[PDB]
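Novice: I'd like to ask you about the structure that follows.
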Amino acid sequence: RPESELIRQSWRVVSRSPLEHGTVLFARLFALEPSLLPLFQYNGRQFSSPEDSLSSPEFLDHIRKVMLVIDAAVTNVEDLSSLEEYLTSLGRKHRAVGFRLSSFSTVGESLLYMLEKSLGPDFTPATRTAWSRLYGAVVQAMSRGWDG
Ligand code: HEM
């Protein structure tokens, strides 16, 4: 559609600087859901405060991964069936880390925030709506790693 392009166009801006943008996504996410923070367990140490996470290179790496999955979702915005099977298994990985199912919606409100703050006025409600459809779909796929 033209929604696919709303997405492509918004993303444009964000993949200039994906860590920086994802840094935003995650800080927002911890602000909204602090109980997520212990789920990263690099060396079986638990970050004590959000800012600790920002000093973890493993964590920053997880940001890069997040943004690359999202990036794959944008590339395939036309048909997200092509990455259903990947995303399903990726949801399974997340099941295993202790991630609740409810927590996806936060991750999604985090991404939106991040887009909204990056695009300011360009972040029109058709844009909120498109991303939300995209991310909604990513989660649908991901949720099938809780299958039942
Ligand atoms: C936001 C809450 C999330 C938490 C708390 C979380 C946590 C984790 C943890 C602990 C791992 C394992 C360690 C690591 O690879 O660095 C992991 C792996 C991964 N996460 Fe997340 N994650 C979250 C969301 C996401 C989201 C939304 C995505 C993608 C859109 C994502 C993509 C990945 C990827 C790609 C891996 C590597 C998976 C593999 O083994 O293939 N994560 N995540």
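Residue numbering for chain A follows Swiss-Prot; the residues present correspond to positions 3-150, in that order.
Looks like X-ray crystallography, 2.4 Å, at least that's what the header says.
Just so it is clear, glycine is given a Cβ too, placed from its N, Cα and C backbone atoms.
Feature annotation from Swiss-Prot assigns heme b binding site to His64, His96. For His64 to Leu, Swiss-Prot lists a mutagenesis experiment annotated as follows: Improved binding of dioxygen and carbon monoxide to the iron atom.
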Novice: Once the chains shown are all counted, how many other Cβ atoms turn up within 10 Å of the Cβ of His64 (mutagenesis position)?
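Specialist: Within a 10 Å radius of the Cβ of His64 (mutagenesis position) lie 16 other Cβ atoms.
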Novice: Could you state the whole-number distance in Å separating the C-alpha atoms of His96 (heme b binding site) and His64 (mutagenesis position)?
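Specialist: With distance taken Cα to Cα, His64 (mutagenesis position) is 12 Å from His96 (heme b binding site).
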Novice: Please report the number of other Cβ atoms within 10 Å of the Cβ of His96 (heme b binding site).
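Specialist: Looking across every protein chain shown, the total is 20.
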